[PDB]
Amino acid sequence: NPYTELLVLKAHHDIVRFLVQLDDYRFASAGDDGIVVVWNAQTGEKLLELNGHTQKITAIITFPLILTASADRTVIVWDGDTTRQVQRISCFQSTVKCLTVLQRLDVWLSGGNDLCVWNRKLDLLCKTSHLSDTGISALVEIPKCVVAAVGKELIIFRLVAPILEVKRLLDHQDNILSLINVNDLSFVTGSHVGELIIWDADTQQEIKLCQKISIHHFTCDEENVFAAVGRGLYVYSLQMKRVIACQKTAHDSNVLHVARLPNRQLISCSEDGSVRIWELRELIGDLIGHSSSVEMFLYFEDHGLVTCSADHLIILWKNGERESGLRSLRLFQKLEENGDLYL
Amino acid sequence: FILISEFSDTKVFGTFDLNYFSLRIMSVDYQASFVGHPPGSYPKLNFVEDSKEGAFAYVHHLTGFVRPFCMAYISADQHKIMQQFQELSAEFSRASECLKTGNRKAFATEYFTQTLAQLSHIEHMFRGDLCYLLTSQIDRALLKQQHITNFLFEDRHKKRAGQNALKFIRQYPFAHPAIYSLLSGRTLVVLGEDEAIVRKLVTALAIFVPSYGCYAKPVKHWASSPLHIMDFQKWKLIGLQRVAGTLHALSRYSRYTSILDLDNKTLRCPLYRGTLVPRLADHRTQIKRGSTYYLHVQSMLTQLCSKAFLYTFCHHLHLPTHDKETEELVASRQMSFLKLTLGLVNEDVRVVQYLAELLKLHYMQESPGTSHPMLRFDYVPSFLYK
Amino acid sequence: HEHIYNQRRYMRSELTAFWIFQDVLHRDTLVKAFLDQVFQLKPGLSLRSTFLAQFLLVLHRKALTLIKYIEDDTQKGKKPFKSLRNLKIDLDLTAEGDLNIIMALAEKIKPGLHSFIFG
Amino acid sequence: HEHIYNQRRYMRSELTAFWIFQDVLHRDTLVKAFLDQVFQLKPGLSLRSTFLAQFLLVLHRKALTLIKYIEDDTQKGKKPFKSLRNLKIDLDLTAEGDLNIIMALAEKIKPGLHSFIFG
């Protein structure tokens with residue numbers, strides 16, 4: 001409803017899958033080209049391409065530095081304002097698939113069929129495991145410091161010391177497709193068949209929900225949780241322990257990324273290339289701008305939201321009544337700065 | 001109709017049409033020996049009447065024995081040649097310098113075609129009339145005066161453009177909202193096969209488009225592509241073709257189009273109920289020879305761009321006169337400006353609301369749609385007209 | 001047209017020797033709009049001269065399309081004019097007091113119109 | 001004419017079940033003249049009602065001569081209308097915003113004009 005202007009961005013020539021915010025005027029789009037071009041969210045000008053990976057991408061992250069793994073068995077550490085490769089870590093026998101960074105003890109992690117703890121500046125190892133046979137598909141942090149991980153269909157935990165443990169748990173029915181933290185005291189996973197199960201933190205398994213085709217993504221709204229099942233938006237609570245009113249048909253094809261604006265609005269991706277906004281107490285408006293399947297988005301609080309797809313394009317979404325009163329705000333500054341009007 | 005020739009004490013050669021038919025009847029020998037030197041005549045140049053009208057008579061010398069040689073003009077009336085003495089003096093006092101600082105070299109025919117091409121350029125640039133040259137001087141000086149708003153519609157193929165614009169408007173129903181979509185910022189996706197019809201419709205409707213900057217046009221002639229939103233960014237009217245589909249997959253982008261169908265006689269754009277487009281384009285018009293109509297539309301769009309200049313550069317509208325700005329106050333104050341003073345009604349406020357934004361983007365960085373691809377739109381529901 | 005005609009009357013009738021300010025008829029719309037909306041721009045920032053040149057541009061272009069429309073209404077002076085009303089509704093000139101400005105500039109850079117259409 | 005037409009649209013499209021204030025276009029001249037020159041007479045001396053009845057009289061007589069002029073322009077509804085411009089210059093109705101008053105009263109005591117001339 002408010003977003004009435006869009007500036008399409010184009011630098012890639014493969015499927016764009018990943019976005020991350022660096023600081024609050026610029027972001028980075030990393031697709032299956034293996035190139036990482038940073039953009040400017042205020043005015044949509046590309047700044048610099050970070051090229052050097054050969055194969056497709058698997059996971060990017062921002063370290064307070066742009067650490068990036070790919071399908072070839074290597075990780076390239078990068079940085080803003082440089083356009084140079086900082087390091088070329090290639091010591092992996094399988095493809096690294098997770099780069100979840102602990103914000104507490106400045107640790108960078110990996111996922112390439114094992115777990116290896118790394119270092120901040122003097123970029124060395126700290127500890128190596130094997131503990132897998134398929135490939136680790138999800139990582140998350142949790143307090144009391146314990147690091148959760150999915151082997152294939154088993155939640156296995158860790159610990160940190162100046163050095164880890166095993167705290168296997170399995171109790172499942174299919175391989176785990178998603179994993180999320182909450183504010184504190186819990187964490188939520190979801191099986192491929194649609195079994196939404198909540199744990200606490202560790203602590204005990206809590207609910208073994210049914211009735212919801214295949215789940216894709218979660219969203220913390222700690223009084224309730226927001227699932228993303230096949231063309232559905234089934235909402236599950238925490239206090240009431242039941243399904244607060246859901247939407248059996250939200251999108252046409254699928255729902256494959258959900259997130260939440262801070263102004264009590266709910267937003268989802270799709271597979272036909274459609275973005276929609278819901279209010280809790282339902283639909284508000286479309287954001288029809290992509291041909292093929294959208295994949296991820298990101299929401300700048302000051303200026304607009306950014307969406308990517310498998311059609312190589314990246315689209316900013318500004319509003320036309322707040323970003324038009326800034327064109328005629330820099331104009332009168334420039335006019336009285338210039339003195340005359342033609343000089 | 002008018003003639004141009006040489007002198008010496010007789011005719012040397014004609015230059016206008018090289019001794020043509022009954023358009024040329026009167027002898028050059030009547031003009032000859034009366035435009036030479038009966039006082040005897042260094043660079044003499046004079047002007048007489050001799051009631052055709054006597055004209056510019058720059059006297060030139062060759063020192064060599066063949067000294068009397070002046071080049072002479074003639075036209076219809078008096079004040080065409082007397083009133084334009086300043087632009088007939090300094091274009092034959094410099095075209096003779098090819099011959100003067102030409103054939104002054106060979107006494108101590110190489111520059112002959114130089115004079116016989118420069119002189120043809122003089123008659124071609126002074127071919128028209130006395131009124132047309134004065135209007136082109138005034139339009140030249142005034143387009144030198146304004147410099148912001150000229151790019152919006154600054155752009156004899158304009159005769160073929162405007163004549164097909166008139167044959168568009170008075171021979172196609174519901175064209176008021178189509179031209180509203182062109183003037184408002186909505187991409188008129190002209191769709192239909194039989195290429196030449198679509199191309200003539202495109203070059204006819206190309207007049208109404210407010211181009212982005214001081215580069216040529218955002219028009220696209222007969223694209224054949226699925227048209228995702230990157231061609232809707234860089235082109236404001238597009239000439240798609242039918243393939244015997246695209247109408248169903250194109251309607252997914254229904255927020256940014258006005259799909260005018262040639263083989264179906266329908267279009268899909270919002271409702272236009274305003275008065276500015278009917279005075280730009282009335283249904284019945286008693287205007288003949290549509291180049292006149294193109295002058296009418298250019299005269300009207302100049303006034304429209306003046307209204308957009310006014311709405312852009314008023315300080316007390318855009319700068320908020322409050323500590324904390326409230327968009328109810330500044331939006332209602334802008335709306336009170338375009339209703340009361342400019343006299344606009346319910347969609348023309350959207351038109352001037354757009355052209356002002358193009359004017360801001362030209363003045364601020366001289367780059368809309370190249371390094372700032374804005375593409376502002378709205379959620380107004382388009383209706384399927386039939 | 002009455003000035004040229006009465007000029008011919010007074011010159012002839014003063015060459016046969018030894019062989020009046022009537023007030024403003026009615027106002028207009030373009031100069032009322034122009035003077036209405038100029039004094040909202042700022043004085044010393046070269047805006048009023050720009051908008052003034054835009055106003056003189058639309059005045060001269062309306063003059064030239066009036067010249068073209070008379071010039072092709074008849075066969076460039078073959079037939080008498082007889083076409084003032086459609087000229088006034090088509091060319092946005094329904095006020096006669098605003099017709100007189102464009103008609104005066106059109107006479108000023110094409111002489112002989114007022115005798116052709118009025119006299 | 002759009003009100004009757006869209007009335008037919010909404011009534012039909014609500015009878016097939018189980019088988020918007022757009023602001024003032026432009027102003028006028030008679031009501032501006034009338035309201036200009038009424039408040040110079042005196043209030044309590046029965047003058048304003050007299051002049052008001054004269055204004056309603058010229059409104060209704062302009063309505064009746066508009067009805068007559070449409071009524072004999074075509075052969076009382078044989079041919080389509082096609083004659084708005086000469087109707088506007090002859091009957092002192094060059095402003096459309098002052099045409100709409102006389103046309104509205106003419107519709108009010110002769111129904112079916114707006115569909116005949118506009119739709």
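Counting begins at 1 with the first residue displayed.
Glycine is no exception: its Cβ is also placed from the backbone N, Cα and C atoms.
In Swiss-Prot, a published mutagenesis experiment is listed as A:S324 to A (Swiss-Prot position 438), annotated No effect on interaction with SMCR8. Long-range Cβ proximity for A:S324 (mutagenesis position), meaning a same-chain Cβ under 8 A and a gap of 6 or more residues, is found for none. In the three-state DSSP classification, A:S324 (mutagenesis position) falls within coil.
Per Swiss-Prot, mutagenesis A:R327 to A (Swiss-Prot position 441) is noted as: No effect on interaction with SMCR8.
Residues near A:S328 (mutagenesis position) in space but far in sequence (CB under 8 A, at least 6 apart, same chain): none are found. Looking at Swiss-Prot, you'll find the mutagenesis A:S328 to A (Swiss-Prot position 442) noted as follows: No effect on interaction with SMCR8.
For A:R327 (mutagenesis position), the Cβ neighbour count at a 10 Å cut-off comes to 21, with all displayed protein chains included.
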